[PDB]
Amino acid sequence: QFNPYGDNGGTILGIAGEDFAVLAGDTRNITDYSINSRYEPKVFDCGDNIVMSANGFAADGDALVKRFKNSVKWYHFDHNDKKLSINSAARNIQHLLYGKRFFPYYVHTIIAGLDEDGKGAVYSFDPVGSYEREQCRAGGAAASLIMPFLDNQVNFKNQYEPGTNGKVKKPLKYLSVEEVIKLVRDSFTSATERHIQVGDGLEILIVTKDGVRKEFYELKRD
Amino acid sequence: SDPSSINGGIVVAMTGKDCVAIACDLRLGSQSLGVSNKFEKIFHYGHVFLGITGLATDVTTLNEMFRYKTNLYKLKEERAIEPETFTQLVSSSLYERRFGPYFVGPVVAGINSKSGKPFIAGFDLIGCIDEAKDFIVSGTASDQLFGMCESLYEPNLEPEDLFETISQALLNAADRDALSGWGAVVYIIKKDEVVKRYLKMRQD
Amino acid sequence: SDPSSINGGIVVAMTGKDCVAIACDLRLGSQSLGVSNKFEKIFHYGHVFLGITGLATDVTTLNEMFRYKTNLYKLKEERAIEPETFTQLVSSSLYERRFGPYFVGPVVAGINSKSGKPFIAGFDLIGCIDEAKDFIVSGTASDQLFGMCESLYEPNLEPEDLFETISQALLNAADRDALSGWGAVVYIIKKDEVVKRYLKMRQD
Amino acid sequence: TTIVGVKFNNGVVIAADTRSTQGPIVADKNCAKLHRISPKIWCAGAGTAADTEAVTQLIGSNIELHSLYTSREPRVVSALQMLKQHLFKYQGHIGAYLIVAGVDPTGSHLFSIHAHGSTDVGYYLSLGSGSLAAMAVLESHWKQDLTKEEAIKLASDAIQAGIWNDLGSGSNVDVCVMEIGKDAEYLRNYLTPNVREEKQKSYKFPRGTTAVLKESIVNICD
Amino acid sequence: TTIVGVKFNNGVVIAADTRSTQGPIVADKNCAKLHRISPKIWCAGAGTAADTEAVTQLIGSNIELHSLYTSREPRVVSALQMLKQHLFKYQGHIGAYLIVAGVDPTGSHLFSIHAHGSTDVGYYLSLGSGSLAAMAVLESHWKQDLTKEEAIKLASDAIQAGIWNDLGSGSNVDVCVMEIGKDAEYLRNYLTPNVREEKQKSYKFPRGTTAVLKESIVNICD
Amino acid sequence: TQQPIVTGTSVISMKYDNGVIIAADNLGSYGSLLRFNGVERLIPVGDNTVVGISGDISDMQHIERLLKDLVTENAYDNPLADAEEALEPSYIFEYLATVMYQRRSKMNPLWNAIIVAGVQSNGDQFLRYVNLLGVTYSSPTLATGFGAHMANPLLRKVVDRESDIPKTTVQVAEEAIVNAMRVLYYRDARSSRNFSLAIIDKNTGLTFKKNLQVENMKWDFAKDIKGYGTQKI
Amino acid sequence: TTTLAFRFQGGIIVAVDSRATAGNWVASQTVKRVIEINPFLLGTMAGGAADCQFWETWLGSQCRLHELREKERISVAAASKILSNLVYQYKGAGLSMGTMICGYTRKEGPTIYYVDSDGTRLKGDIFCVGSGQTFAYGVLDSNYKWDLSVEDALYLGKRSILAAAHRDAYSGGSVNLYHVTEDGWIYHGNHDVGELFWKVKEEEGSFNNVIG
Amino acid sequence: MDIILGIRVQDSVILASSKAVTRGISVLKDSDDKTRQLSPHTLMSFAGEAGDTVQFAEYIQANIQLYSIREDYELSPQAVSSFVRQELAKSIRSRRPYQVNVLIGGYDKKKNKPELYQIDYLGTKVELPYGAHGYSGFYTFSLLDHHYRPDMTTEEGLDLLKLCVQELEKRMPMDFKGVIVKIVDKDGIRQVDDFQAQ
Amino acid sequence: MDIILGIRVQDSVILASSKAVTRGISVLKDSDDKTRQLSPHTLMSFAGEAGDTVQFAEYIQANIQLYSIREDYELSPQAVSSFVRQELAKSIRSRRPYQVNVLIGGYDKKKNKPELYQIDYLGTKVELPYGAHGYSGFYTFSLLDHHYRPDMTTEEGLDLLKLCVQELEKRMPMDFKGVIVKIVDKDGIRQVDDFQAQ
Amino acid sequence: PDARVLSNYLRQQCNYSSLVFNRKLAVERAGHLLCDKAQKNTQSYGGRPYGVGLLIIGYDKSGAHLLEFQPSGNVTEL
């Protein structure tokens, strides 16, 4: 019996800042209990200031992205090099994904960037097209180890104002890209400690109104 | 269907400067249906504490099995059993049933009345032991806990800060676990004085 | 579940001196539930008779398929089709559907208006033909019939005695078959004049 | 099902019992496994009833169409190439094993095609339920060159070994002899070893035994 | 799970990482696969955790009872005969593969028992998730007769090849050296290549963040 | 779906300062049987690339054909067909990966693991995997079959990271890869003893070594092993 | 998932939760279970996350072509038919989706049509689909009255989703409210189930067996 | 399964059809009409698989109506049921068959006789004095075998049918939420909204 | 499954338990009492697998009664339910386990407090203010979460419980043929034969 | 219009040669392609030839490049 699917581990993450957005994802690539490469990117700039990453079954990922990028190309060709509004992008990705509703792309994809007002913006996707505008979403192998943490930190959950008992929720202020990346880094290290499919390296792409920036940090090669 | 996820629940333990903390949620439900919010998973024999997760009917039986056992011990040695001497027990105990295990995940935690040193330990269903100087987690939201503990933990917290760190870990994993919640309770164990507290959390 | 035993029923044919007889029960039911006692399995196109057993919905469709077909024949050749020329048909017909057969067991029987000789024939679902000078049986109580026919049959019976022999075979097999009964009907076919009769039988 | 075929000097002969099964119950007490493909080309069909009688049917009809058009007597290997080409196309879902025999203006021939389209040749063949019976009566009493009467005597004495020792075959023997420069002879019942003894009682009922409820005279024409 | 063992001139050495799995999540970040059967007899246990630690337990206890009674130091083949006799009785339903090593008043020994009771011998053995890793570091750098320091250097350099290239093994290395006419040395952490870097933020909350509903002081004695 | 019949085992490879290496014995197993030897799994393409194939042989023989025709085709109306505009490793590989995927996506795969090694026209090193599922990935070291389990480890003690290729002498690279091939033959019932190693140096060009074997082995220490614990003789 | 809608004097009231879960982990508490087909129609989301979202958004485009052609508002019945028809075409293929199409045209008044992947198309007054449907039905069955005020009609829907949220492990998060009128729908915010509970317990007395 | 009863009397046909609709654990409705009028004097009840059920009913209805304006003449009960059995007949051997059982009861203004045809999803049709689909028969058939007479008044039939329902309630595990009755005759179709309003 | 409800009020426990008994297609009875009194002030309802159900109930009843004459003292609700959970607990790991779920509601004449214990076939016990077994909970639990108060009168509880049943009827597919109610308190057990006689 | 069709066919040819092989389509090739397409329209019944000339430019691995195509399928490099 030929089984057309495979899981290449990995974890990606996307936070939407007040006026910028990030999307990180470790570089390790695996198969069962072995290593295929300690550095193989899973986060690409697709043009028009849009970062994207599809995580799950390596191949379906590469395919979707390529298929998406060739699509940005033609959007320009047909509408006078007009810019692709990230919202317009997600709607499009839906159709791509739902295109294969009955032979689904075995992946959890995530794009991120800026809306038409300059505010950060993220988008999480079903492996068949269901998308929602998220503001902070971990997807991947250890997502269940980073979401509880950001919940607490980025959104101050279960935290109250001292000396007011369970009466005043601690107010949320918004993090400077600096602070967010310190958050993002701690999350990934912890994850490497307790999850064997996470480690080796962490590459991060920051979207701002100047283009896309990239930063890297080495993780433990457990 | 995994027998160790019908009822649900979580337990976590931590060590600090001359103290330990053990905490758990309160929910007991069948599959999706929530049945109770007063189901406690933490018991104690003398100055030794044990939290248990997994199949509820087994959790209950084990408590009774250990109460029974510890009372007989005390009577015979004319002293209460210690944390290590106890861990060894619940380990053998779990194992004597290696081919029809109780579906649980115990977690011992106490202070040694002789040395005075903090102790916390975990086991899996057949009894494999596991000491650690920092923390133990077990349950349905097992992973959410490893993620919280591998961040918020800090060696030698003061009992007043330990209470804050442990609570926050429990509190937040239970929120990303669909089968754990409906309240919680945390203990802060010192050489003497033991303080118990119930926390306020989402009831969904 | 065998598609050829949901509805039930039986058909039998015999030859005598210058005549034939064709008979069948009347029941149509779903599994155990008896639904009707007026469901006839014997039809006719001109002076040619066809009895059909098996899956009721197919029995009905076939009748319509053959009526349709024979009317077109008559019109084109300016004469009614004969017993043999017909058998060959329903055989090919059944076969054109060799990989999704109708679930039946037809049985042709008539007298040749040219020669004047008696004719009876049987087929299985894919159309294999089968002539015989004595008798044809088909249905759920198929075996009970071979047992009755292989005893009570007698070459060259007089139409008045044929009626008695054929009736008795049908009558008695239908009593040892749980899915056949609720009445019967028998035909006695001569060169001319055709007499039809309904018989009285247990209604259980 | 129990058929055989054996060739001699000026032709070939095949024989087959006449008993169709259908579970343990007997259906036809006097069947006819011997079919005509063309005047001097005959087949013996074992296995799935309708299939063999319908396939020979076909091939026959086409070969008739062939000779007519080519203005020459039907070769026997044609009838073979046809059958096994067709049998194969249906990966064995048309269970018809058989023994094709005949004579064309190039000698006498004898073949045996299995369901899947496989064909073999020899001087004597056996196919059916009692093939191992009538193949002990052939691997014993066989010699090269046999009179017409010998060949006939052997073939019909093989079938007989099938009738008696096998449950999936019985009743009478049927034979067809194809001789060179001569017409073919069809022997429907060259033997009749089985003939039910007479009954012990007459089972005719006295007129009026059966109880009737209604009577009437149905019509036919217009 | 990643263990090895290698003997030299006056003794033998075995090493094992310290990482218990349980799916992809890590359980124990500093386990101990090295057990003591008797003072100078040690085991390395791969596979099902509880099983190995419980079986060595047993056998050990019994051998202690044995020597006492026979008034002689524990032979190493005894410990072997015991283990594999027991392992077998349970047709492999007690998944404990391991490497038994030691020294008795008849030389130094090294064995490897599989789950079902099968045992083999050599000068160097590897059992675990990364046995093929640390077995390329042994089929390359191996030579007859090796200094104590060489043997130690090799064994610990095999484990290391397991740590890095395998996902089912990591963290630190543990070693135990058994030398003739000498006591045994237990090296809990002869290495510590992995040590989580320090975090990027202090995550201590201000006292009173958590909301409480009830409080009280529970009792203990009588 | 389908199943592979005849099969080639591992194919190990690595990079160095001036180029890349790629080896792979010549045995073509038929289950437990070793029915073949004159089997070549190193298919060079053009004068700058080589493709090591593993898995079903009938499907390997199929790709090869495809590659040849890809070549005999790039020439068609192209005068620089041996200079400026001539097949690169990255062209070949891109094309291959396409097909591979297209295929699994039709539930009719080619049962293979593949390595495309070579040096770009501008001098860069190129090493990229690609199996029957379409999954592909780059790395300093690469290997199919056991290579991933037994080769890799060793070829990593050499080039542990992307910051060591520059300091790896074409000679040291090879001397390892072959000791690795010693290991492969030491523990892998589906491997042959003699092989075929091919280098692709940016200066020297393509060197296609053929039929060699694994010498320098250690079986002496066998005489010492007797029984399994009790036997003393 | 716990979604519901119902008719009454004021029109239609739609309420949903926002929890989405993978196995036993809460992959998200921010799901828009209400598809805003267009200014006048809303569809809910049960069964399949994507199938619901995709086809219902498709359906919106359909209504738009229809309105440009006839120069008139499409009717809830015709819209619900279109959907179920497309769904029925794929019967067998494995789609999945229970849903409430809610509209209020001039001629047909306020209409709710339940529609699912089986090909079912029901007209109704009260519908609840989900894993918490049973609990929602409780509060709802006992308190519904055609003459509910608007203010109370919304509170009923809210308390209903809350009931589920509490008992059904697979339901929770924040309730989202909508009110549909003959001029279109009006959003009535997103209320966090966390906070709402404590509020209700305190201001309604209910939820006694809960210490807090 | 759902409940589908029908009985022909002196000069009319009566159809009973449970009102509930259930999706798994809950009951989304207790006032469903399983009926669908094909023409002024032909009525057809149905019960079967979730989606298949009414897609089919409406389809049939559409064909009959089309035929009726085209010919301006009304198709007869006998010919109407014949058409249905034809479709269902073709259906059973198609990529995916409709799983629908039906009852057709019309008034033949040509013979001035009521007729009731019962057809199951396989294409099995039969003309009966009274019928039922699915498990519905075991609880009733005996009562009707007992009291039914062809001379019965419409008024008497209802009383009979009431008994059958009372029995269905007492021994059937499912709670079908009552039935809805309808009468077909020389004057057309009308609903006995008083077996419900009782 | 069968219906098993129970609610503790001010000073007493109330138990509701559907009356029907069904074997496959038919309903052999619509007046079954799933109750069984263990002692003057302890009552226990049950529902589960066909045979296992009352063999177990009676067994438990026999043990309690034995203990009671022997000691001449009456075992307490708390200790009684403890014994039950013990048995069922051993049961789950035996050649063949009883598949029985239960509710025990007694009056602790020692504390003068009513207590209600709910136990499932696995040995899972819990003390609650109100409970139910099987699917019975989804249709009721919300109504009780809403109206229940510990100060409630016996008189008020019934009214409440009535609502839960009315809901069970409106949305549950099965027709449980009504319930039988019973009250336990300082004066013992009595049957509210007026929820049935209503 | 004709140009649209042509330039479009060209955009396609380049994209294929880009995704599949990952190599920028050489200019000479783009000539052959535009010639063979213009070709078909001079050998069959029913249609008409493209009424439009194009000057193509580009920069492959042979540096600069200029071509001149005519509706007869004649592409010359100037």
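Going by Swiss-Prot, the residues shown for chain G are 76-287, listed in order.
When the header is checked for method, it gives X-ray crystallography, 3.2 Å.
Any Cβ shown, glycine's included, is placed from N, Cα and C.
According to DSSP, G:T76 (active site, nucleophile) sits in a coil region rather than a helix or strand. For G:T76 (active site, nucleophile), the number of other Cβ atoms no farther than 10 Å from its own Cβ, over all displayed protein chains, is 25. Feature annotation from Swiss-Prot assigns active site, nucleophile to G:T76; the stated evidence is experimental evidence.
Swiss-Prot lists G:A124 with the feature bortezomib binding site. In this view, G:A124 (bortezomib binding site) is surrounded by 21 other Cβ atoms within 10 Å of its Cβ, with every protein chain counted. When secondary structure is read from DSSP and collapsed to three states, G:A124 (bortezomib binding site) falls in the helix class.
Long-range Cβ proximity for G:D126 (mutagenesis position), meaning a same-chain Cβ under 8 A and a gap of 6 or more residues, is found for G:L170, G:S171, G:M172, G:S192. Quoted from Swiss-Prot for the published mutagenesis G:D126 to N: In DOA3-1; decrease in activity.
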Distance from G:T76 (active site, nucleophile) back to G:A124 (bortezomib binding site), taken between C-alpha atoms, in Å: 11
